[PDB]
Every structure is written in structure tokens, then in C-alpha cells.
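Right, one structure below, let's go through it.
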Amino acid sequence: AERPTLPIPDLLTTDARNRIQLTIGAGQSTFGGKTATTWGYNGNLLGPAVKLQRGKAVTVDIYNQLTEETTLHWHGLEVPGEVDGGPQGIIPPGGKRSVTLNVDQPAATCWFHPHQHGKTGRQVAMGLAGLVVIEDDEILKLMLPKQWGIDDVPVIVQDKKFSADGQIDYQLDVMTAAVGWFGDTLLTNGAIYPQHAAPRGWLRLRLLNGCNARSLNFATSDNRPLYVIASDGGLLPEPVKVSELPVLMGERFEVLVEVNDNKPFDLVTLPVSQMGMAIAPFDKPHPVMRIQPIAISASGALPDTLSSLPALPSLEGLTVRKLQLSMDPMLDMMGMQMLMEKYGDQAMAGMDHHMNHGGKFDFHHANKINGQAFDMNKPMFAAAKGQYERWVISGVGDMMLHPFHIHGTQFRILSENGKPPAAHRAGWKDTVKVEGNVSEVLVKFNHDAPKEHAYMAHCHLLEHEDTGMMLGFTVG
Ligand SMILES: [Cu+2]
Ligand SMILES: [Cu+2]
Ligand SMILES: [Cu+2]
Ligand SMILES: [Cu+2]
Ligand SMILES: [O-]
Ligand SMILES: [O]
């Protein structure tokens with residue numbers, strides 16, 4: 001049988017009242033011919049692409065049609081705490097909440113997802129995620145590929161696992177609190193190994209790793225290169241040619257790839273060095289989508305220059321903030337043990353060479369920052385508004401992967417896990433790798449966040465976040 005076509009999220013713009021309507025609700029989806037309850041925005045699974053423009057404001061009406069509470073966060077968008085949609089941005093079941101977004105950042109591919117306290121991993125796993133396409137005056141002048149769903153296509157890549165009855169098999173337990181929830185099935189915009197018909201010339205892919213815990217590494221089946229033109233927070237100064245592209249949970253990259261007649265190829269993801277993630281079939285390169293060339297000319301360009309990246313400032317005199325990540329050693333031990341018992345040596349492939357004792361031994365608050373599991377009633381500190389700070393984030397103490405994300409900003413990486421960032425990671429980023437080592441980022445917050453609607457800073461391995469590896473901070 002034929003591969004299904006890649007589903008394309010609708011590209012959503014405001015109405016005459018300058019409103020965008022998002023409904024959060026449950027329905028059914030089909031995976032390998034088996035029905036499953038799933039959640040989506042404006043539909044049964046995943047969500048639309050909200051289109052925003054720099055310098056214009058839009059109002060979003062969000063209707064929660066779930067029977068549990070949720071929140072809606074604009075990952076990558078610089079907005080005040082009150083509309084950031086972190087865990088304090090509760091939307092009651094059957095209620096509505098509206099936010100006005102005053103966009104003021106460069107063009108970029110961002111995304112949106114729930115941030116329900118302690119339940120973000122389950123809510124994303126059940127289906128909730130959407131995209132944000134920000135444009136500005138600079139980017140249209142480049143004449144990049146720009147026909148949505150034809151030569152400019154979003155690619156949201158996510159794994160899931162299912163029970164025998166077909167339902168999504170999500171669990172936040174001792175094992176997943178340590179190593180993450182991951183599965184054996186890969187979805188691309190919700191579909192299993194779809195094909196995308198693309199015109200001859202450049203194809204623009206807006207890649208999102210929407211997995212809870214799985215890191216990815218994109219490449220092509222026939223080794224054609226990817227030309228990275230943008231990261232989380234927008235365009236790079238010039239295209240960076242790569243043969244492979246690691247993408248951490250919650251990160252976005254835009255790339256251009258060449259499409260030539262008569263030569264279909266796959267976008268694939270390569271096995272990664274992360275515990276648990278190389279279990280078959282992820283022990284081998286795994287197809288993401290088939291690109292099917294169409295003998296119609298694509299008009300997009302790959303310009304020699306894209307944008308101007310301002311200089312890093314002098315660092316002397318800037319506030320230096322220390323963020324020590326940690327995992328309770330015993331629950332790290334026990335979760336890794338359960339992983340190894342379940343899958344055996346393969347759960348460490350590619351890596352380098354029972355009674356109740358009460359509330360303090362609970363895995364639900366086992367993961368921490370600066371000695372504290374996330375406390376919604378107590379922002380850890382007050383950061384400055386309109387000033388560059390140096391945040392130092394350490395994972396020394398365990399060997400798990402911690403993609404660290406800071407709300408309210410797009411930052412510059414100074415050191416990524418002990419090394420200067422790769423060139424395609426040297427621009428605007430909202431995530432930095434932390435794994436057994438130390439990262440440092442230069443951050444600036446342009447909007448206020450009060451204690452009642454604080455910004456979060458956290459690991460984006462969702463099961464770590466939900467079991468405490470997050471802090472709140474205020475700005476202004
Ligand atoms: Cu975010
Ligand atoms: Cu996020
Ligand atoms: Cu983590
Ligand atoms: Cu977040
Ligand atoms: O997040
Ligand atoms: O986020």
C-alpha cells in the first residue's frame with residue numbers, strides 16, 4: 001500500500017475581531033489501523049500553526065474542553081509572565097481563557113504545548129502540541145521557500161507507545177521519572193512514515209522535536225546535506241551546511257534540502273547516545289518521512305546571507321546565576337535498574353564505555369534544581385529586566401540528558417555542556433544541552449513576570465520536569 005501523505009497543520013491567522021480560537025479537546029485517532037483516544041487543539045491530535053507578525057498584537061481565545069485542567073504555553077515566544085501559560089496559567093475544564101500576544105521578536109518557528117503542573121508529560125503524550133510561525137519584514141525579503149504545505153513544511157517528530165488495546169500507554173513512574181517516557185513508534189505530524197510531495201529545487205523543513213524525552217538526529221537516506229537556516233529563536237546569519245542535525249526535546253531548526261527529479265529520499269533520524277533510546281527499531285537509522293520529488297520547479301532561494309547576529313557583549317560585570325540540576329541518587333539508580341532489567345544491555349547501546357517509606361522517598365519530587373523540587377508557591381529568584389545575565393546550568397552529578405529551557409527569552413549559548421556551541425547552535429536559542437557537564441548562556445528578559453505568573457526554567461525531558469526539575473523566577 002502507499003504511504004499516507006504528510007499531514008499539514010492549518011496555518012491560522014486572526015479574524016476581523018483580531019481573534020484566533022483554540023479549542024482543547026479529546027477525540028480519536030488511528031495508528032496502524034487501531035483507534036486510540038487522543039487530544040488536540042482544533043482537532044483530535046496535535047494542532048494548527050498559529051501565524052504571528054512582529055509588531056502586531058493578536059488575541060487568542062482558548063477553550064478547554066477537556067475534563068481536567070490544562071495550561072497553554074507559547075514555547076519560544078517572548079511574552080510577559082501573565083500570558084506565558086506556565087503551570088500557574090490554569091484553564092478550568094469547560095472554561096475559557098483569553099490572552100493578548102504582543103509579538104516583538106524576529107521571525108522564527110516556535111511552538112505551543114500544555115504546562116499543567118506535574119502532568120505536562122502526559123498531556124503532551126496524549127496529543128497536545130501546536131506550532132507558531134512568526135514573520136517579520138526582514139524574512140520575506142529573502143524569498144525563501146514559502147508555500148505552506150508544498151515547499152515550506154512543518155515536521156513535528158514524536159514517539160509514542162501503545163497498549164495492546166491500541167490506547168496510548170503513558171506512565172509517569174520510577175523508570176520514566178529517571179530516563180523519560182519513550183516508545184517504539186515514530187510519528188511525523190501524527191502519521192506513521194508519511195510521504196511529502198515536494199517541487200524540484202529547495203524544500204524548507206521546519207523541524208520540531210516534540211518527543212517527551214527522546215533526542216533525535218536528522219539526516220537524509222542518501223547523504224544529501226541539510227542547510228540550516230534557523231534555530232529556535234530565528235534565522236542564523238548565514239546557512240550552515242550539515243550532514244547530520246541533532247535536535248533536543250522542544251528544539252526547532254529550519255533547514256533547506258535539495259529536491260531533484262526521479263530521486264525520492266527519506267528524512268531519517270540516526271541512533272543517539274542517550275540511555276534507552278537505541279532500542280529496536282531505533283538502534284538503526286529510522287525513517288521520518290519520504291520526500292517524493294515532483295517535476296514542477298520550486299521557486300525558493302537559499303541566500304548567501306540571512307540576517308545579522310549581533311556581537312556577544314563583554315561578560316565582566318554581569319550577574320552570574322548558578323543552576324545546579326540534580327536527581328535523587330536512589331531513584332536514579334532504581335529507574336536505571338528497571339530500564340536495564342526490562343531491555344537489557346541494549347538500553348545503554350552507544351553510550352560511552354520496595355516498601356513504602358513515606359513522602360520524602362517519593363519519586364514525584366525526586367528531581368531538583370538547587371536542592372529543591374519545583375515549588376509553584378516560591379519563585380527561586382528575581383532576575384533583572386532589560387539586562388543581560390550569565391546563567392550557569394550544571395548537570396554534574398548524574399549522566400542523564402537535560403535539555404534546559406528558559407521561558408521568556410531567546411538566549412545566546414556561551415558554552416554547551418563544556419564546549420563552545422556548534423555554528424548552527426550559536427544563534428538564538430531557547431534550549432541548551434546539559435549532560436554530565438556544564439553550560440552557560442547569555443540571557444536577557446524584555447518583559448515582566450510576577451510571582452503569581454512566574455517564568456519557568458526547566459529540563460525539557462518532560463518526566464524530569466514533572467517530578468521537580470523546574471524552578472520559577474520573576475522578572476521586574
Ligand atoms: Cu517555553
Ligand atoms: Cu516547552
Ligand atoms: Cu532532565
Ligand atoms: Cu516550559
Ligand atoms: O516547556
Ligand atoms: O516551554
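We count from 1, first residue shown onward.
Going by what the header records, the deposited coordinates were determined by X-ray crystallography, 1.6 Å.
Each residue, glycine too, has its Cβ placed from N, Cα and C.
Straight from Swiss-Prot, the features:
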{"type": "BINDING", "residues": "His73, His405", "note": "Cu cation 1 binding site"}
{"type": "BINDING", "residues": "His115, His407, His458", "note": "Cu cation 3 binding site"}
{"type": "BINDING", "residues": "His402, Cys459, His464", "note": "Cu cation 4 binding site"}
{"type": "DOMAIN", "residues": "361-475", "note": "domain 'Plastocyanin-like 3'"}
{"type": "MUTAGEN", "residues": "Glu78 to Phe (Swiss-Prot position 106)", "note": "Increases oxidase activity with ABTS as substrate"}
{"type": "MUTAGEN", "residues": "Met327 to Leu (Swiss-Prot position 355)", "note": "Almost loss of oxidase activity with 2,6-DMP as substrate. Loss of the copper tolerance phenotype"}
{"type": "MUTAGEN", "residues": "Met400 to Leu (Swiss-Prot position 441)", "note": "Strong decrease in oxidase activity with 2,6-DMP as substrate. Affects copper incorporation into the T1 copper site"}
{"type": "MUTAGEN", "residues": "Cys459 to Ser (Swiss-Prot position 500)", "note": "Loss of cuprous oxidase activity"}
Extra residues within 8 Å (Cβ to Cβ centroid of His115, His407, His458), Cu cation 3: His73, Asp84, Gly86, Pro87, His405, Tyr455, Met456, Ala457, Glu465, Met470
What does the DSSP secondary structure composition of the domain 'Plastocyanin-like 3' (361-475) look like, as residue counts for helix, strand and coil? 15 helix, 52 strand, 48 coil
For the break between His353 and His354 (13 residues unmodelled), what's the Cα distance in Å? 30
Closest of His73, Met400, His405, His464 to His458 (Cu cation 3 binding site), Cα positions, recorded positions only: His405
Distance from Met327 (mutagenesis position) back to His73 (Cu cation 1 binding site), taken between C-alpha atoms, in Å: 25
Just counting, how many other CB atoms are there within 10 A of the CB of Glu78 (mutagenesis position)? 21
Residue pair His405 (Cu cation 1 binding site), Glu78 (mutagenesis position) - Cα distance, angstrom, rounded: 13
Any of the binding-site residues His73, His402, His405 with a C-beta atom under 6 A from ligand 6? Give them in order, or none. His73, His405
Quick check: of the recorded positions listed here (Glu78, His115, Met327, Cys459), which one has the Cα closest to that of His402 (Cu cation 4 binding site)? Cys459
In which DSSP state, out of helix, strand and coil, do we find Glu78 (mutagenesis position)? coil
Give me the Cα-Cα distance between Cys459 (mutagenesis position) and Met400 (mutagenesis position), rounded to a whole Å. 11
Just give me the nearest neighbour of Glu78 (mutagenesis position) among the binding-site residues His115, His407, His464, Cα to Cα. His407
Given the Cu cation 4 site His402, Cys459, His464, its other Cβ neighbours within 8 Å of the Cβ centroid, in chain order, are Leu325, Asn367, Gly395, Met400, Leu401, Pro403, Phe404, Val434, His458, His460, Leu461, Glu465, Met469
I need the least crowded one of these binding-site residues (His115, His402), counting other C-beta atoms within 10 angstroms of each C-beta. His115
Compare the C-alpha of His464 (Cu cation 4 binding site) with the C-alpha of each of the recorded positions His115, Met400, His407, and give the closest one. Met400
